[PDB]
Structure formats: structure tokens, C-alpha cells
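Taking it in order: structure first as C-alpha cells, then the write-up.
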Amino acid sequence: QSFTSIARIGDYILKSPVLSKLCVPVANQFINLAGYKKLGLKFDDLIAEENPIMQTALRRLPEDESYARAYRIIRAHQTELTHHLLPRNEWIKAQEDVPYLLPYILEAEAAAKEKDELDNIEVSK
Amino acid sequence: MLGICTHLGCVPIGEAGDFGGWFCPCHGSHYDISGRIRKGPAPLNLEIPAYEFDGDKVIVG
Amino acid sequence: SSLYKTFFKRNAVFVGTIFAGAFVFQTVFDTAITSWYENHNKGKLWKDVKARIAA
Amino acid sequence: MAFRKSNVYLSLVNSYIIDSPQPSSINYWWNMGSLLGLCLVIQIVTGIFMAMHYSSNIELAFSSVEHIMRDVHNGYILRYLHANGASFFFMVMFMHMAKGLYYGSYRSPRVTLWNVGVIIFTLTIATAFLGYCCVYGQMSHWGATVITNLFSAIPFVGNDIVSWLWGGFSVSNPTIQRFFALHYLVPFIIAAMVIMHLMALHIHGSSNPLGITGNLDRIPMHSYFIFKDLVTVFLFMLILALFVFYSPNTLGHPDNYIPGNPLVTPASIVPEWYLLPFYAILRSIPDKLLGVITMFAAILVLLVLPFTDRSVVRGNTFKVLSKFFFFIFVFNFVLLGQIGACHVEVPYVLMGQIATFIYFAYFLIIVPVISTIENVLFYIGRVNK
Amino acid sequence: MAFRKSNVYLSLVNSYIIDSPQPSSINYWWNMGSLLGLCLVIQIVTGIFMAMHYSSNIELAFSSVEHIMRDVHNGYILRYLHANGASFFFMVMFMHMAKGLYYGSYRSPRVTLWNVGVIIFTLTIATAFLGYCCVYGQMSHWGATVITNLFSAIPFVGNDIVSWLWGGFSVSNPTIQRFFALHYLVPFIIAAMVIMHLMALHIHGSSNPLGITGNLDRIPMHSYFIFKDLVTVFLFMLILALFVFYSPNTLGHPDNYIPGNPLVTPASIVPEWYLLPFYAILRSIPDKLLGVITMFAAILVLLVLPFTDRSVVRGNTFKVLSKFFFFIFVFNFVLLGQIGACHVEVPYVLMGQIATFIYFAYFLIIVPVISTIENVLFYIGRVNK
Amino acid sequence: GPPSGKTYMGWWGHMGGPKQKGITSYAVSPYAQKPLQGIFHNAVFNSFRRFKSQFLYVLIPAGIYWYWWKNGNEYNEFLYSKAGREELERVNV
Amino acid sequence: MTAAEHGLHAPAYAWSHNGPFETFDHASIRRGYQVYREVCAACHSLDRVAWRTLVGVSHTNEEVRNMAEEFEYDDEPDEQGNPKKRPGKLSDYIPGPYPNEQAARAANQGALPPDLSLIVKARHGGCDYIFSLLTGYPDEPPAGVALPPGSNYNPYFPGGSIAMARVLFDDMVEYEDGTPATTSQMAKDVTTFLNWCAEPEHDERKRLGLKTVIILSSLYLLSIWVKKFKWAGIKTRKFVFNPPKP
Amino acid sequence: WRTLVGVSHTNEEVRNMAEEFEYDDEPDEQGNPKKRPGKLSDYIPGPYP
Ligand code: HEC
Ligand code: HEC
Ligand code: HEC
Ligand code: HEC
Ligand code: HEC
Ligand SMILES: COc1c(O)c(C)c(C/C=C(\C)CC/C=C(\C)CC/C=C(/C)CC/C=C(\C)CC/C=C(\C)CCC=C(C)C)c(O)c1OC
Ligand SMILES: COc1c(O)c(C)c(C/C=C(\C)CC/C=C(\C)CC/C=C(/C)CC/C=C(\C)CC/C=C(\C)CCC=C(C)C)c(O)c1OC
Ligand SMILES: CCCCCCCC1=C(O)C(=O)c2scnc2C1=O
Ligand code: FES
């Protein structure tokens, strides 16, 4: 499933005050139960990278964010192998759990979709 | 008749089942007192082989 | 443990000493087991039954 | 460079067993693979030694196995090892497969890795079954009868393929002898398939429990994982030892200690425990053709998972809804097995039918629906607009 | 890149069969290798199909082969193909080996390639022999007796290894049954060994008739050599067809159509034609121990050639003395074979002894001496000082 | 050799990850560490934790399936006893 | 399925051979053999057991030799081709009461007494089942049971209707060792002897098992320790991040 | 016997030839052994036992 699609559905729900008050609280509870934050990871760190879109995205990511993603991932593997969690004061806070890679992922998907569209354009005389 | 269940080949058990006939323990096919398929995966009735009578004996073949 | 440093002195045990020990172990262990086993079943074995028989 | 790197043969060993970069965080669930190689060896070795004393003729097969049990020095150890080993082979395979399911090991770029694994599973089922027929006990004969008849479901030629497979009017001397020849052959095809499995694994490497990349922190296979593999290898042997010496027939069927009889099918037939879930699925469809098609589909549906998993992250580690449903699937599978050991009676038939539904629905409905919902939840829980 | 290059499995096929760079000048002598793979397949396929109808019991073995001959549809085609195929397997192997000898294929950097080939040759001899014993004819029984006794020559434990190998007091029911199990196993070890042979060949590539480098002018395996291989594959099949249908027993022994008899050894024993040269060498030494040691040495001496060939150029193409002596060696080998088919009588025993001497002297004396002389001749024929 | 297809894993020195900088690792030889015995007192109450977070995902689905099985079994037993031979003729065929 | 069809569940008797460290009771095996010869052998064969296997287990080399010689087996034809008999030797297999399946049925209302060589392994329940079946014949079948002519009732047998009548009655055997030959004592004995027939490797198998389990247990524990040592450097490894300046 | 049919003799001729010989048949309802004439499936008998 593309991130363009995830955003469409997610934004629609986010705007309408009917669903926005019904869902978000459930989603927040879901995110806490997932527990990735206790390992020092941000959700965007969890996205599977073995595909062209994600490789383009990670390539465009500015230097400072890249070094940080690297530290978070290594730190996560080490904690996991020790079968512990990070001390609570090291957990990623909700304010920090920002979709930092998302804008690069969406830009790449649109670029990709356009090319797919243009390579297949029909012509009407 | 031939005691070969028409489903997957097992030999039906005598005087058992829900129709006073034979029952195949393999997948649960029930046959009646005429040897017809009444319930279960078996699609046909127990086949009848060629035979003739000769007094006190029958010759199957 | 200084008990180790007296025989091997800060070095690991070598294959030769391992193989040699294995041959010793195989015999000692088998006797220890067959013994304990037969004693546990005293009275049930053929040895024990043969004694109570006279022919 | 080191000799282990330059030599044509040693470099293969070096790249696969010594210097292979492994993700630092893999857990004991990643130890099942080596355990599967070990099982394959134990099956081949004990099998060849018994083949030296075995006769495939229908009039001698059963007695030759008894001959292996009573006269061959250490013969009973060979037979109980081979027999109990087959069971242990499946216990470990299911865990290997379940591990893959849970961590999204079947996902891109390891699809080829997953598909070759499905082929191996099929070949293993075929192998164990053929071996089962070689004992020529009561269960053997009827199993050989049922499985070969499975092909009569094919329209038009079906009954022909069957008389062909039998080499005669029924399961007889041409059947069991070809089954022995075949039981010996297939294990070497599994070995070749296992090599292709490993080749596919080597191009992208192992995944890990976090579901993300391992490229930032790897450690050599040699030392770390060689010694960790040793831990489970010994544990595996301890448990197998307990069955072989203390309870050799617990995983078998008493009916197989009775010579096959063409005229009498046992009053109660319970197939091998690892085939029970499939036996239940077959039994749940009151139609011959549809019955066999659905059973085969229970295996082929594993191929669909890379496409129906709509998630954006690999694995169930950080997914509440997916973990929950994963276990519904696991226990549903065990239930199917329990139903397979029961008689076709009232509460059981309907339970069998519902469990079968649930089994297929997991792959085709639950996973795609749940993964989509989870994708959205992950998004709206952090985006502020 | 092309899919054949990127796919994990297809690239192997591409690098070995399609894009492999071959020296533009190789001749039909380089076609024997593929012919050897073909032979291996024909042996495995026909063998498995016959195994479906074969019984290894000593009381049924001979008759089960007759059963394959008389009752199995196309059975005689299977047996004559398998039997005549073994012979053709050796005819082609000798030519493959002789080709290597003549062109210096055994030289550096292809030593590993040559050594693996020697191992394959040994495994093939062992395989054919075990198969020979499965017929359980008169020749079978005595062959099984002689070859297993070969081990009694070992001091101290020798007679023990023998009673062990037999599984009893003499060649009996435990013997033939283990021989069948073993005959089925070994061919798959040859296959694995054939893969290692090919791996070793791939690192430096094929040599060529000029004996020099091929790096300046290569052409793709695909098209050129695939189609050239087809030419000899068909010729090979035509000739095998002539024996199978028109003269199926010319390469066999009439004594094998007589069931084995523990109490009577045939008045005239002539082993398989491809073993005759070795049989003659054995017979030429009036001592038991020394007799078997010299025979085994007749095979192992092939390992010495990379060191005793003192030449500075690879191959006999441009070498007068070496070509001449190469053929003395070839015809000496044929002579040894002819001696093996004769009775141990007067002119023959001495001829056998001299031929054996010549055989070993080629590797240890003639080649090193001649190659040195040729090196010098090459020098003084051009240097003017 | 022949050109190789692009993958998502390399080898030591070119593994394929992003350029690392700023991260510093430290380690102490296993030889200088306390012989295996300290995996208690400090590493005992910490353990069992990685199952207190999971058992629910396993227990509930297990519970659900155990009761379903027990229910159908007890019903079967009743149907084939004397008391239930009446209901058996009702639900059977 | 109705209880009458499944058969009454056999309870768990305390056999001296139950338990990882327990051997068969060879005295019981010996007695059991006598009960088999004097009672069961009349209708049951024991085809898979060879005389030689009795030596050193339940009888002496001499005793078995005498027992085997009381029976005749087909010998190799004489110098002229006419068939001839011969006394039994240790290499032979214990002979059965019938020459073929048809004669076996003729002598039993049409039923076929199965071979007892593997009977203990060829039935769920094992020893508990065999014993229970033998000592579980009621004098009269439960009320309402329409027992077919020539059949007998036994609750432990599936379907209740068995073609074998009760054959063990108090003191029908004179135990050579003096033991009181009550019906339960005899059942307890044959069953033990029948267990040995089916699992002759029993005693030895359990001895080898004890060795195997001790070594593997030790190896397993030792590997854990070795693994932890080899992993200590990675396990206690520590990281620190210092954001690089632009 | 069957291999002779269509080779050197007719189906009928071989049937007559085979029936002139006796072979061991399956035991009767009571267990006593009994003989039987030959059929095409049998193998040509030899002069000595
Ligand atoms: C002939 C008069 C018998 C004597 C003496 C004994 N048995 Fe028997 N037995 C006999 C028959 C006709 C049958 C067939 C029963 C049937 O309905 O098929 C049997 C069967 C058994 C069995 C198998 C029962 C089963 O579970 O299928 C056993 C275990 C058995 N018999 C044991 C047994 C022993 C140990 C005996 C001596 C103490 C004995 N039998 C005597 C006929 C006769
Ligand atoms: C000839 C070599 C050989 C190989 C290779 C082999 N087997 Fe067997 N197998 C046998 C023989 C002989 C028997 C019959 C003896 C027996 O029952 O154990 C047998 C029997 C079996 C049985 C029946 C066990 C029982 O209850 O008696 C199974 C199941 C089985 N094999 C599984 C396997 C599996 C799974 C593999 C490989 C992955 C395998 N075998 C490989 C020879 C082999
Ligand atoms: C089971 C598979 C099987 C394989 C694999 C196999 N064989 Fe055989 N082979 C047999 C059987 C069965 C026989 C006995 C039937 C016969 O005589 O042909 C036999 C017989 C033989 C014989 C005796 C031929 C004769 O005179 O009857 C030889 C020689 C032989 N094999 C060689 C080989 C060689 C060489 C290979 C492989 C490179 C091979 N076999 C592989 C099954 C096999
Ligand atoms: C239906 C699937 C499937 C089957 C069956 C299968 N495998 Fe795998 N195997 C996988 C997958 C997927 C992976 C990748 C695991 C990962 O990295 O997450 C894998 C990985 C492996 C590994 C790497 C270590 C590990 O356990 O993760 C080995 C070794 C291995 N398999 C061996 C085998 C052998 C041997 C067999 C059976 C004879 C086998 N596999 C059968 C799916 C399968
Ligand atoms: C004792 C030696 C030896 C034996 C036996 C041997 N090979 Fe070879 N093989 C060689 C050598 C050396 C080469 C290299 C030839 C060259 O390039 O000059 C070679 C090359 C090859 C080639 C390349 C093409 C050719 O014919 O030159 C193939 C294919 C091959 N061998 C297959 C096989 C197979 C299949 C077998 C047998 C089952 C086999 N070989 C047995 C020595 C051997
Ligand atoms: C990327 O991740 C990995 C990983 O790649 C690997 C490789 C492993 C380690 C595990 C393995 C390599 C398992 C491999 C298993 C195999 C290759 C098995 C191959 C199988 C065979 C059956 C070989 C065939 C054997 C024979 C032909 C011979 C047997 C018969 C004999 C000796 C008969 C002898 C006769 C007589 C008379 C004496 C991991 O643990 C792992 O985890 C992270
Ligand atoms: C550098 O130079 C080269 C060169 O490299 C190559 C490769 C070749 C070409 C030749 C080859 C590649 C030969 C290779 C041969 C092999 C790899 C053979 C491998 C052998 C096997 C026996 C495979 C094993 C087969 C099986 C397990 C299956 C058979 C059994 C079956 C199908 C049973 C089916 C059962 C039923 C019931 C239907 C050249 O000609 C050459 O010359 C210049
Ligand atoms: C994937 C293949 C699953 C195999 C299902 C067949 C199971 C199966 C039956 O359906 C059967 O009726 C009998 S009778 C004796 N054994 C069996 C058996 O194993
Ligand atoms: S075979 Fe009778 S129901 Fe399946």
C-alpha cells in the first residue's frame, strides 16, 4: 500500500470532526501498545526500505537526520539483543515521533506515478 | 457387491452407520441396505460386479 | 581456579588430551552405569533368577 | 588473502558459514534452519543403513522391518531414530514456517526464498508418506490406497493415472516396490532444493526481529552463531533421545504393527499427527473433487501472503492487531488437528467446517484488512493536520 | 542487464552454459565432457525405473532381473540401456582422460581439476562394480568375493574388515542387499563430485590444442559449442542404439546368465573389459599384498603427472618424442587388456610383467627424461652462442 | 567473473548502509568479565518481563479455542450417552 | 461414539517394568512362557519369536534345546530326493498350532486367533489392555445385550462381542517355581512374557537411554555457558552519539 | 504358458496343454491341501521336485 493512499484516508478522517474524535484516541492507544518508542525508534524508522521509493527518499534526506536515523537503528538492535528496553528517560516522546521521512516518500511517489502516466499516455486526433 | 468405497478406496465396515448398512471409517460415508450412498463424500453406490447363479453357488466374474 | 592452572597453565586443553580423556571416560562411565542399573533392578534380572533355579 | 578466501571450495564455506554477516539482533527463532539441515542428515544416514537390511517385496516388507528391529545390531535404534526423526522434522519445520509468518520473512525481497520453501514442504510431505508406505502395516496400505486415489478426482483420465501409479488392479507388489525406490530418490531432490533455498537467502541475507535493515550492525556467522546453533542442536538431541529410548511408539500408530490386509480397513483410522490438519480439511467438504482441491489449496495459499500483506512495515513485532490474529491462526491450526483425530460426528463436523473457513480467511481477508487498518492507525496517531 | 544475468539461478546457467568464453580453437576431443554428463543421466534414469521392479534378496535378485527382462513393458530396453551404458560410460571416460594426458590438461593451473577427476574415476569403478553384483549371476558372486577379499591384504585387521563387509561368513544375503543400497547411493556422490569438477574448470577455463593462452580470442559457449556438442551427442546415441537393439550381450559375459553358485567358480573367468588392464596388473605379481598394492598404485600414479612433466610448454602438439611415447603408452594399455583376457600361461605372464613395468615407467621415467631432453633441443636449435 | 545483480546487502566494507558518523562504540573483553554467575540478583527480576507484555496475545486466543473445544466435546459425550439419544436423533441426520 | 463401541477403558496397573529405570521381571517372563505353552499355544501362534532368544532371558541354553527338540521341522531332502523331517534346533522359530489360515478358522467358529508376537504393541493400552481383557470376562453379560451365538461378552473389547471365551481359571497351571496360579497371577505373567516378545530390546534400550540422556544433558548445559562467554563482548557493548557539526 | 499364445500355438492349444498338468491350489474351506489343473498364468513344470 502506497503512502499516498495512506495519507488520503488518514487526512479525510483527520479533517472530519466526526471521525477525528472517534479514531485518533484509538490510534494513540495503538501506538503506545506497539512499544517501538521504548526502543528509541520513531515510526518512520520502521518503514521497510528495500524498494526504489524508499531508497530515493533516504538518499534525499539531509545529513543530520540521516546520522540520527543511523544511531537510533543501531541503538535499537543492541537493546533488543540484550532483551531490555531503554531507561524511560531515553524513550522517544510523542512530540519527537514526527513523520520526518514522509514528505520525501510522497514526493518520490508522485514523481514515480507521473512517469508511469506519461509513459502510457494515449493520443486522440 | 464390491466392498470398495467410491470416495478414495477404503473398505466399508459391515453393519454400521446411520442407514442400516455399511460405513467407511476413512472419511465417513454411509451406505444403505442396498449399498447405495446416502451421506458423505462418496459420489456413487457400491459397484455391482458381473455374476451368475448355479444352484447353491454363485460365480463372480 | 588454581586447580586448572596446575595441569594446563593458562592454555586451553589440546585435542590429544581431549581424545585421550574421551577413551578413558567411555569405559569408566559405562561401568558406573551398568553397575547402578543392575543394582537398581536386583531380583528382576536373569542373573538373579538363575540362582533361584537348580537344574 | 587468507586461504579460506582464495580456495575455490573453501570460499563457499567461508561466505556461507564463517564470514557471513548476520544481523546482531536475531533470536533463537533463527536457529530452526540449521536444525532442519541436521534433521535432513539424520534421515538420510539412518535410512541408508536400514536400506541394507530392507526388502521391498510385498510379502517380505513388514517382516524385514521386524528383522531390523530384532536381529540387526542396534537396529531398533536406527528405526526409532528414523521414525521419530520424521516427526521431529515436521515439528521444527512448522516452527521455521511460523517464524517466517510472524516476522514477515516472506516479504520482498525474499519472495523467491519463501516460494522455494513451499516447494520443499511439499517434497517433504511426499517423502514421509512414501516412507510410511514402506512399513506395509495396516495404516500403510490404506494410506497408499487413499493418497493414490486422490488422483482419480481429475476428470476423464483420473482413474487411469491411478491404475498407472499402482502398476495394477490395486495397491500391490508393484506399488510398494516403486514406493521404496521413490522414497530413496526424493530426499536427494530435497537436498538440491535446500541448496537453492540457501542461495536465495545469501543474496539479501537474514531478516531480523525488528523488521528493519541489518546493514548498520552485523557480526560474523563464525563464533557467534556457530556456538549459538550448538545450544539448540544439543537441546534438540536431548528431546529426541527421550522419545527414541523411553517412548519410541508414542508418535506412531498401533495399527502399523499389524501387517497390511487388502480386505479389511481398521475401524478407527488416525493419520500421522502432522497430516491431521489437512485430513480434517479434506473431510469437511461433502464433495469428492472439491474436497481434494481445497486440501491442496490449503498449502498453495501460502504463496499468496506476499501480495495480501498490505502493511508498510515488515513483521508483527510492533503490531497489536496482527499479533492477536496471528495466534488465532496458530490455535485454529491446532484445533483443525484435534478435529482430524475425532470421528465424523455432530459437534465436530461443523467445528471442522468453520475452522477450515477461518484458515483460508486469514490469508485472504483478515491479513489484508487488518494490515490496511494498522497502516492508517500508524499515520493518524502522529500527523497533526 | 538481461534477466539471464540478474536472476540468482539463471546467472549460474548463463555463466556455465551460455556466455562462458571458450577458446576459439578447441576440437572434438573437448566434446567428451558433455558426453560424460549425458552418460551419468542415462545411468541414473534407467536405474531408478528398474529399481521399481528389482528385489535385492539373494533368493530373488537374479529372477527379478529376468522379470525385468520378460514382464516389464520395455524392460529389456531399460536393462540393455543401463548395462551397455556403463560400458559406453568407460569408453568415453578413457578418451576424456587420454585427451587430458595428451594436451597437458593436468598441468598447472588445472591440478585441482585433474585431481577431482581421479576421484570421480575411482567412484565410477566402485559404482559399476556394485551394480555388477546386483545381477547375482556367476560372475557377480565371484567378483563380490574377490573385490571384498582385496581388503584381507591389510595386516592384522584385514580379515575382519572383510567379514564386516560381508555381514557374515561369506558373500550372502547381507552382502548383495547392502551392495544394492550402496549402488543407489554412490551415483549421487559422483554428481556432487562432477559439480566440484566444473567449479574448478570455471576458474581458469578450458585449455586448447595449441597449449597456449586462449585469452586473446574467445567465442561464447552459446550457439557455437551447444550445437557442436549436439553433433557428438547424436553420434553417441546412434552407436549405443546399435548395441542395445542389435547386439545387447556382446559386451557382457554368458556366465552372468547363470545364477550365482557358492560352491563352483567358472572354469574361465574374464572380468568386465574396462577392468581387464587392472586385472592383468594384479595377476602379474606373485605376492598377495604386493599384488593389490601395485594395482591400486596403477590408478594413484595419475596424481604424479603434474610434477614429473618437466616440459616448459603444455601438451604434445609440437613434441616429436612425446607424441611417439604417448602412443606407446596407449597401446601398452590395450595390450595389458588383451593379456587380462588370456590364461595365466607362458608367453603371456612375462608379457604381462613387462607391460606393467612399461605402464609405471611412463609416468616415473619416460616423461621426465623425454620432457627434459625436449626442453634442451628446443633451446640449442635457435640460440647462436 | 560475470556481472552480478544489485541486492540490498553487500559485504564487509561495503555493506550497503548509510554513511555513519558521530557514533562511538565501546566494549570489554569477555576474558576480563565476571565469570558467568552474575546472571542473578541483577538479572532475574528483569527477566520474565518479555512475556508479561506478550502472554495476552497468546492467552486470549488460546482461551477462546480451549473453551470452544471443551464445549463441543462435552456436547458430543452427552449426545452419545443414554440421556441424549433423543436429541441425537434430532441433530444427527 | 457409544461407550459399548469404543470399549471400556483399561485402567493403569503398576507393572514392575513401568518407569525409565526399570527392567522386565525375568521370573515373570519365565512363568508367562509356561502359561503360553500350556494354555494359549493351543490357538495362538508366536511366529516372530526364535528359540535362541529365550536363552539367557527366561531359560537356560539346555532347557531351550530340550523344548525345541520336542517339535519337528522340514529338513533338507535326502540323497534320493524324498522329503524328511528333523527335530528342532535353536535357530528355528516357535511353531504354531495351525498349518494355514483356513484350518485356524475351522477350529474357531470361523474366527482367526491373531499371532501374539507383537500384540502388546499392536493395541492401544498395551499391557493394561491385554491383562484387563483376560481377567474381565463377567459370568453373565449386562441386561439387554443380545449376544450372538458362539460369541462371548467382554467390556474391554470394542463392541463387547469377542470370539474368544474365558480360558484362564484358577489353578489350571502348576507353576514350576511354586507360585499360586490364580487367574490374575497368570494373566499378569503371560502379558509380561508377551511384552518381552514384542520388545525384546527393552532392558538394554533403557540402559543405553540412561547413558545417552546424561551426556546430552551435560552437553546442553555446557554449551549455554560457552555461548554466554563467547557473547559477553557484544552483550555488554555500549554506544554514544555526538551529532556531527555541519 | 501364456507366452506361447500367439507365438507358436493358439490360445486354445496352450490351454489344453497346461491343463494336462497339476499344480498346488489354495487350501479348501477346512485347511486340507488340494490340487488343480493348469492355467495360462502358470509356468511350464519340470521333471524333478
Ligand atoms: C482358542 C480356544 C484360544 C485360546 C486357548 C486363547 N485364545 Fe486368544 N483368541 C482366540 C480367538 C478365536 C481370538 C479372536 C477374537 C476376535 O473376536 O477376533 C483370540 C484373540 C485374542 C487376542 C486379541 C484380541 C484383540 O484385542 O483383538 C488376544 C490379546 C488374545 N486372544 C490373547 C490370548 C492369550 C494371552 C491367551 C492364553 C492366556 C489366549 N488368548 C488363549 C482364541 C483363543
Ligand atoms: C533408503 C534411504 C532412505 C532415505 C534417504 C530416507 N528413508 Fe525413510 N525409510 C527408509 C526405509 C528403509 C524405511 C523403512 C524402515 C522404517 O520403517 O523405518 C523408511 C521409513 C520411513 C518412514 C516410516 C517410519 C516408521 O514408522 O517406520 C518415514 C515416515 C520416513 N521414512 C521418512 C523419511 C524422511 C522424512 C526422509 C528424509 C528427509 C527419509 N525417510 C529418508 C529409507 C530411507
Ligand atoms: C537404483 C538406481 C540406480 C542407479 C542410480 C544406477 N544403477 Fe546401475 N543398476 C541398478 C539396478 C536395479 C541394477 C540391476 C539391473 C541390471 O542388471 O541392469 C543395476 C545394474 C548395474 C550394472 C550391471 C549391468 C548388467 O550387466 O546387468 C552396472 C554395470 C551398473 N548398474 C552401472 C551403473 C553405473 C555406472 C551407474 C551410474 C553412474 C549406475 N549403475 C547407476 C540401479 C541403479
Ligand atoms: C515455507 C517456508 C519455508 C520452508 C518450509 C523452509 N524454509 Fe528455510 N527459510 C524460510 C524463510 C522465509 C527464511 C528467511 C528467514 C528470515 O530471515 O526471516 C528462511 C531461512 C532459512 C535459514 C536461515 C536461518 C533461519 O532459520 O532463519 C536456513 C538455514 C533455512 N531457512 C533452512 C531451511 C531448510 C534446511 C529447510 C527444510 C528442509 C527449510 N529452510 C524450509 C522459509 C522456509
Ligand atoms: C582423470 C581425469 C578426469 C576425469 C576422470 C574426469 N575429468 Fe573432466 N576434465 C578433466 C580435465 C583435466 C579437464 C580439462 C580439459 C582441458 O581443458 O584441457 C576436464 C574438463 C571437463 C569438461 C570440459 C569440456 C572437456 O571435455 O574438456 C567437462 C564438461 C568435464 N570435464 C566433465 C567431466 C565429467 C562429467 C566426468 C565424469 C563423470 C569427468 N569430467 C571426469 C579431467 C577429468
Ligand atoms: C543467513 O543465515 C544463516 C545461514 O546462512 C546458515 C548457512 C546457517 C547454518 C545452517 C546450515 C548451513 C544448514 C545447512 C544444511 C545442509 C547443506 C544440508 C545438506 C544436506 C545433505 C543431506 C547432504 C547429503 C549427504 C550425503 C550424500 C552423505 C550421507 C551418507 C553417507 C556418509 C553414507 C556412508 C556409507 C558407509 C557404508 C560408511 C544459519 O544458522 C543462519 O542463521 C542466521
Ligand atoms: C569450459 O568448458 C565447457 C563447459 O564448461 C561445459 C559446462 C560444457 C557442457 C557440458 C556439461 C554442462 C555437462 C554437465 C553435466 C551435469 C551437471 C550432470 C549432473 C548430473 C545429474 C545426474 C543430475 C541428477 C538428476 C536427478 C536427481 C533426476 C533424474 C531422475 C528423475 C527425473 C526421476 C523421475 C521419476 C518419475 C516417477 C517420473 C562444455 O562442453 C565445455 O566445453 C568447452
Ligand atoms: C497434504 C496431503 C495430506 C494427506 C491427507 C491424507 C490423509 C489420510 C487419509 O485421508 C486416509 O484416509 C488414510 S487411511 C490411512 N492413512 C490415511 C491418511 O494419511
Ligand atoms: S474412502 Fe470411504 S469415505 Fe473416503
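Numbers in chain B come straight from Swiss-Prot, and the residues shown are 155-215, in order.
Per the header: X-ray crystallography, 2.5 Å.
Cβ from N, Cα, C; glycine included.
According to Swiss-Prot, the feature [2Fe-2S] cluster binding site maps to B:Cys159, B:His161, B:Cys178, B:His181. In this structure, B:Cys178 ([2Fe-2S] cluster binding site) is part of a beta strand by DSSP.
For the mutagenesis result B:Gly157 to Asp, the note given in Swiss-Prot is Loss of activity. Residue density at B:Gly157 (mutagenesis position): 18 other Cβ atoms are found within 10 A of its Cβ, drawing on all protein chains shown.
For the mutagenesis result B:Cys159 to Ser, the note given in Swiss-Prot is Loss of activity. Counting every protein chain shown, the Cβ of B:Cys159 (mutagenesis position) has 28 other Cβ atoms within 10 Å.
Cβ contacts within 10 Å of B:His161 (mutagenesis position), excluding its own Cβ and spanning all protein chains shown: 23. Quoted from Swiss-Prot for the published mutagenesis B:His161 to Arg: Loss of activity.
Annotation of the published mutagenesis B:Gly163 to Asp in Swiss-Prot: Partial loss of activity; the original residue is retained in the structure shown. Within the same chain, no residue at least six positions away from B:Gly163 (mutagenesis position) has a Cβ under 8 Å of its Cβ.
Cβ neighbours of B:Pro166 (mutagenesis position) (same chain, under 8 Å, six or more residues apart in sequence): B:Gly157, B:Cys159, B:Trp176, B:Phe177, B:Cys178, B:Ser183, B:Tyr185, B:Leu200. The secondary structure of B:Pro166 (mutagenesis position), as reduced to three states from DSSP, is coil rather than helix or strand. While the structure shown retains the original residue, Swiss-Prot records the mutagenesis experiment B:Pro166 to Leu with this note: Partial loss of activity.
Quoted from Swiss-Prot, the note on mutagenesis experiment B:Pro179 to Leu is: Partial loss of activity. In sequence order, B:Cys164, B:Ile167 constitute the residues six or more apart from B:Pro179 (mutagenesis position) in its chain with CB-CB distances below 8 Å.
For the published mutagenesis B:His184 to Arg, Swiss-Prot gives the following note: No loss of activity. A sphere of 10 angstroms centred on the C-beta of B:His184 (mutagenesis position) encloses 22 other C-beta atoms.
Proximity of B:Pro195 (mutagenesis position) to non-local residues of its own chain (separation of 6 or more, Cβ distance below 8 Å) is seen for B:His161, B:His181, B:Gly182, B:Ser183, given in sequence order. DSSP classifies B:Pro195 (mutagenesis position) as coil under the three-state reduction. For B:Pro195 to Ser, Swiss-Prot lists a mutagenesis experiment annotated as follows: No loss of activity.
Shown in sequence order, B:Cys159, B:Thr160, B:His161, B:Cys178, B:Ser183, B:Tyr185 are the residues of the chain, 6+ apart in sequence, with a C-beta less than 8 angstroms from the C-beta of B:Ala196 (mutagenesis position). Recorded in Swiss-Prot as a mutagenesis result, B:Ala196 to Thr carries the remark: No loss of activity.
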Residues lining the [2Fe-2S] cluster site besides B:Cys159, B:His161, B:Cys178, B:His181 (CB within 8 A of their CB center) are B:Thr160, B:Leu162, B:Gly163, B:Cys164, B:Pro166, B:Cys180, B:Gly182, B:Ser183, B:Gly194, B:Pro195, B:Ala196
Other C-beta atoms that fall within 10 angstroms of the C-beta of B:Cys178 ([2Fe-2S] cluster binding site): 29
Recorded positions near ligand 9 among B:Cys159, B:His161, B:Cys178, B:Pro179, B:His181 (Cβ under 6 Å): B:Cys159, B:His161, B:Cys178, B:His181
Sort B:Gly157 (mutagenesis position) into helix, strand or coil using the DSSP assignment. coil
